[PDB]
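Working notes for the structure below.
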Amino acid sequence: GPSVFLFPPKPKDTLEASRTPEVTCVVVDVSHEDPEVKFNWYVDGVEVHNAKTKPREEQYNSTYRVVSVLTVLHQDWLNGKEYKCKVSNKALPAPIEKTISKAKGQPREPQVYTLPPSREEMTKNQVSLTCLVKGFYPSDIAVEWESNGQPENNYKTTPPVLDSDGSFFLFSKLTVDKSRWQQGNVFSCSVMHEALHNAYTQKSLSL
Amino acid sequence: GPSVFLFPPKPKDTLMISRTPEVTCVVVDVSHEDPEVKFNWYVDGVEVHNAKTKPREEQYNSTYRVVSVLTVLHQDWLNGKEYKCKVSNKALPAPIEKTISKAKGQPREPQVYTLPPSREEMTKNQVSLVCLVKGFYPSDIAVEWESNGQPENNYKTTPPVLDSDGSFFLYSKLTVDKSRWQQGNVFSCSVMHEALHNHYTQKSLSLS
Amino acid sequence: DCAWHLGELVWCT
Ligand SMILES: *[C@@H]1O[C@H](CO[C@@H]2O[C@@H](C)[C@@H](O)[C@@H](O)[C@@H]2O)[C@@H](O[C@@H]2O[C@H](CO)[C@@H](O[C@@H]3O[C@H](CO[C@H]4O[C@H](CO)[C@@H](O)[C@H](O)[C@@H]4O[C@@H]4O[C@H](CO)[C@@H](O[C@@H]5O[C@H](CO)[C@H](O)[C@H](O)[C@H]5O)[C@H](O)[C@H]4NC(C)=O)[C@@H](O)[C@H](O[C@H]4O[C@H](CO)[C@@H](O)[C@H](O)[C@@H]4O)[C@@H]3O)[C@H](O)[C@H]2NC(C)=O)[C@H](O)[C@H]1NC(C)=O
Ligand SMILES: *[C@@H]1O[C@H](CO[C@@H]2O[C@@H](C)[C@@H](O)[C@@H](O)[C@@H]2O)[C@@H](O[C@@H]2O[C@H](CO)[C@@H](O[C@@H]3O[C@H](CO[C@H]4O[C@H](CO)[C@@H](O)[C@H](O)[C@@H]4O[C@@H]4O[C@H](CO)[C@@H](O[C@@H]5O[C@H](CO)[C@H](O)[C@H](O)[C@H]5O)[C@H](O)[C@H]4NC(C)=O)[C@@H](O)[C@H](O[C@H]4O[C@H](CO)[C@@H](O)[C@H](O)[C@@H]4O)[C@@H]3O)[C@H](O)[C@H]2NC(C)=O)[C@H](O)[C@H]1NC(C)=O
């Protein structure tokens, strides 16, 4: 029968007072003969009734994809509330329950260190600006770059890696034309994480 | 029924002439009633005969794990030759075939740069020495750290990330006591990759 | 030339 997957809100969504985070219960392998899915949401065991169902979607492999989306308050998610989706369907011997929440454990504030390009890199067309984000828990994080109030797009960020002290670290690499670096421009690594002051910090880097 | 999983050599074994690279055909869910597995091995379509079957291992879920191991040459693997394992078993209406090889694509030399701790990290009990490895293809690589002829084991390395030019980069971070850094000690980043001169480079790093 | 790693032979061209 059907199979259920429950997805956390996006980290940036949980971290910006302006954006709207949501938990998302996806149900795949729903048949044509019985497309009807019942959803029951619970929040720390207490049933809630404000979830909304997405448009049903044909998958063209004989199955529908049925999605229920529940909105969550920033505080609630961050405070570690547990969210439960109970899916019932006539092709299930018994209702399927899944549960998600933020990772448990003392949250820890990341230290953000920007690192200039190596001397040896200085005879290349482009150079690498590095943002070391270390010592954060949990691993939910968002990293970005800007310069002179404008967004800087040409970067890549590693996935969080578990460190020897049980916190995480990552690196983010911004690539710029050598000229832009030598000419004294300031570039910034911006980091959003729950344990930062105002869920946000910025570190700058320049020749 | 039985299932087959085929694994490449360890990057390091393909890269160090003094080691022995091998591909490994692992067959799981072998029934008690028909434990006999046949292995046929092919290198670029041509059957080779020098594989050895590892000792049978009983699995606590009432099935057997059977493994055949094929040794290979450093250059054959690095030349991108294709290795095929073929598994026959009575509980298997048709023989299962699996193929692996090195990722196809022009190999590119990694560029290796070391980066001293931020002046802002200098307040802490421990400091991060960073080794950035970029512009490498394929993604098969070894990164290690050392000082004074001895391995430094207190490091972590990121998984390889595909960069927008089609190559890969990673970072490796070694964590040392601040004092050890102040004490003038020289630390080295060792990288092994097929497209380096002699498959090896080393970059060093010290307080200035 | 030859490269070595912690005393162990890596490769020689
Ligand atoms: C019929 O087809 C469907 C659809 O498949 C697609 O179409 C077909 C025709 C083909 O072309 C396929 O190639 C297409 O995928 C099949 O449905 C698939 O079934 C799989 C299970 O059988 C299921 O696998 C599980 O996937 C998990 C990851 O799901 C992610 O990532 C995939 C791609 O990586 C993506 O396609 C999924 O949609 C899903 O994407 C996430 O969606 C959530 C919800 O939208 C996003 O989060 C929200 O984002 C919004 C803003 O957009 C907002 O911020 C919200 O706040 C937030 O909630 C999120 O961003 C998306 N992420 C990504 C990366 O895209 C795996 O993790 C999981 O593995 C785990 O579980 C297993 C245990 O059972 C373990 O093996 C494993 O270790 C893990 O623990 C599963 O493998 C596919 O997701 C599913 N695909 C889709 C599209 O639903 C169907 O199976 C098939 N049926 C038949 C009979 O053939
Ligand atoms: C009955 O039980 C058995 C055994 O169960 C084990 O014991 C029980 C008690 C539990 O703890 C289990 O978790 C244990 O596994 C079951 O067998 C399992 O079946 C799985 C599926 O049927 C299968 O999953 C597949 O694994 C691939 C990765 O396998 C790695 O990693 C896992 C864990 O990380 C490890 O368990 C495996 O052994 C294997 O490890 C590698 O072995 C190779 C070969 O030895 C190593 O390579 C060599 O290394 C040597 C030196 O060691 C030398 O360097 C050589 O040069 C080199 O060749 C390699 O280094 C090892 N790696 C690691 C990390 O250790 C997955 O990739 C794969 O996923 C893929 O396929 C899926 C689609 O089919 C996709 O989801 C996915 O995208 C991928 O494409 C599979 O998930 C398990 O491997 C297997 N376990 C074992 C031990 O074989 C059996 O299923 C069960 N039967 C029943 C009926 O219940």
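Numbering of chain B is taken from Swiss-Prot, so the residues present carry the numbers 120-327, in order.
This entry, so its header tells us, was determined using X-ray crystallography, 2.3 Å.
Just so it is clear, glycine is given a Cβ too, placed from its N, Cα and C backbone atoms.
Per Swiss-Prot, the features are as follows:
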- B:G120 to A: Reduces the affinity for FCGR1A about 40-fold. Abolishes binding to FCGR2A and FCGR3A. Impairs ADCC of virus-infected cells by monocytes. Decreases binding to complement component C1q. Decreases complement-dependent cytotoxicity (MUTAGEN)
- B:121-220: domain 'Ig-like 2' (DOMAIN)
- B:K205 to A: Does not affect binding to FCGR1A. Only slightly affects binding to FCGR2A and FCGR3A. Impairs binding to complement component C1q. Impairs complement-dependent cytotoxicity (MUTAGEN)
**Study point:** B:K205 (mutagenesis position): secondary structure state under DSSP, collapsed to three categories
**Key:** strand
Practice item. Could you tally the C-beta atoms, other than its own, that fall within 10 angstroms of the C-beta of B:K205 (mutagenesis position)? Key: 17
Check your understanding: How many other Cβ atoms are found within 10 Å of the Cβ atom of B:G120 (mutagenesis position), counting all protein chains shown?
Key -> 10
